[PDB]
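Participant: Could you have a look at this structure, given as structure tokens, before my questions?
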Amino acid sequence: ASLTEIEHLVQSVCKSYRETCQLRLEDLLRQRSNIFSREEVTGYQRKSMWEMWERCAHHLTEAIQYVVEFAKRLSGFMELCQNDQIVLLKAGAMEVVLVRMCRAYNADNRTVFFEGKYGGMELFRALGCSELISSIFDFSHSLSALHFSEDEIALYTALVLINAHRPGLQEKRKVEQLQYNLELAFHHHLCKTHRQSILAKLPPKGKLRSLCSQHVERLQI
Ligand SMILES: CC(=O)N1CCC(C(=O)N2C[C@@H](c3ccc(C(O)(C(F)(F)F)C(F)(F)F)cc3)[C@@](C)(c3ccccc3)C2)CC1
């Protein structure tokens, strides 16, 4: 990787993200006026926690499937050994979904796109996860404040997944090298777009894994 090889990695990560983003950004922004009515919100609140869990678990499964496909398109990831592909997706997929959620979040009214319309955190009252759901919305709010672009999400989430510090890697030197190349690509693309500012404004990695860890615990109770 010299400079044109750095610039090639960027466009490839940004194309792979575009092809697996699940919902187009244009349709998320256009739908910000299609908000759940007061009556539709009550309908969600009256449902059992089990019904809301089956909905959310199946939406989380569909979101994770697109995260796997984004990785399966990453130049480098597909040459790793099967155990390494698995170890990276096991530790990183849920964090990637959390970062990805910021595109579907509207900071103007603290709502998220869910099942066809925008709804506040009150929509998920039946789960009994108000504290966890508040932190999820507050993390998405801190990423939406920065106006996180599609390509920033693409490169940033590629670094969330390609991390050599994951305990269980069989070829930790290969991941470290892919991680190193993605970092040059991310830091270079911030310079090309005059966005160097967002680095110090991004959430600390510990906050992303601590939010993810709490969410993983909720997946049982
Ligand atoms: C129709 C459509 O395309 N949609 C866009 C995607 C959207 C979606 O998947 N959701 C699920 C939705 C969501 C809420 C809550 C959870 C939980 O894990 C649950 F146990 F209930 F399963 C919880 F423990 F946290 F409570 C998972 C997913 C959403 C707000 C969300 C997404 C990602 C991360 C955090 C929250 C939005 C569902 C609607």
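The residue numbers of chain A are those assigned by Swiss-Prot, with the residues present covering 265-485 sequentially.
Quick check of the header: X-ray crystallography, 2.2 Å.
Keep in mind that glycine also has a Cβ here, set from the backbone N, Cα and C atoms.
According to Swiss-Prot:
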- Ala327 to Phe: Completely abolishes transcriptional activity (MUTAGEN)
- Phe378 to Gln: Completely abolishes transcriptional activity (MUTAGEN)
- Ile397 to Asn: Nearly abolishes transcriptional activity (MUTAGEN)
Participant: In Å, rounded, how far does the Cα of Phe378 (mutagenesis position) sit from the Cα of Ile397 (mutagenesis position)?
Facilitator: 13
Participant: Distance between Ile397 (mutagenesis position) and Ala327 (mutagenesis position) at the Cα atoms, whole Å?
Facilitator: 17
Participant: Using a Cβ cut-off under 8 Å and a sequence separation of 6 or more, which residues in the same chain sit near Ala327 (mutagenesis position)?
Facilitator: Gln286, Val361, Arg364
